[PDB]
Amino acid sequence: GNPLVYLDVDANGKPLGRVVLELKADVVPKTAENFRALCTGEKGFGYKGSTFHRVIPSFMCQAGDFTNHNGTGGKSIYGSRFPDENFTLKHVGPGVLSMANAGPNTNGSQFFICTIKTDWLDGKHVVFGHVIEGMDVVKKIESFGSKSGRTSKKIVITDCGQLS
Ligand SMILES: CSc1ccccc1[C@H]1CCCN1C(=O)CNC(=O)NCc1ccc2c(c1)[C@H]1C[C@@H](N2)[C@H](O)CO1
């Protein structure tokens, strides 16, 4: 079946709660596996201790640059980049989990959680899961963003892992 993973998120060193994500290994196994392993940290690196670096209200919350912490970095469990697996899943609404990229076939570790339907990203960003619970925590994160993407508090994934 599909993995269930979690992100525990702080704002300025104080807990916001837990986001639980289903990873659609049934549709995008390579993309799901990358995220799963970055949550557990089992390859020796991952999301623990990294930030939501770009948060745009009424759009999405972006994270996963655990190398440069500024939106330029991150890496996959396979290497520095990996191909777009498929575009079967669509950006249908709030809670969609999708890969950030620098154009075709540049998936690394950066990802975003949508807070609206972002259907204009269909065919460009690989969707690979969704929020199961903790959408209220995603809304808390969203509230510290701005149209520029700059956050008013430092938003950190303090812990993350796999539930099943
Ligand atoms: C910025 S609002 C926005 C507006 C329109 C479309 C998309 C976006 C936003 C919101 C949703 C996702 N997203 C974007 O994806 C923007 N694009 C980046 O932020 N790109 C940085 C980025 C991503 C992945 C990777 C690297 C660098 C590095 C490391 C490794 N992966 C590879 O090797 C390539 O270089």
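Here chain A follows Swiss-Prot for its numbers: 44-207, in order, are the residues you see.
So how was this one determined? The header says X-ray crystallography, 1.4 Å.
Yeah, the Cβs are placed from backbone N, Cα and C, and that goes for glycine too.
According to Swiss-Prot, the mutagenesis experiment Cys203 to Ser carries the annotation: Blocks Ca(2+)-induced mPTP opening and reduces hydrogen peroxide-induced cell death.
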Taking the Cβ of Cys203 (mutagenesis position) as the centre, how many other Cβ atoms fall within a 10 Å radius?
23
DSSP three-state assignment (helix, strand or coil) for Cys203 (mutagenesis position):
strand
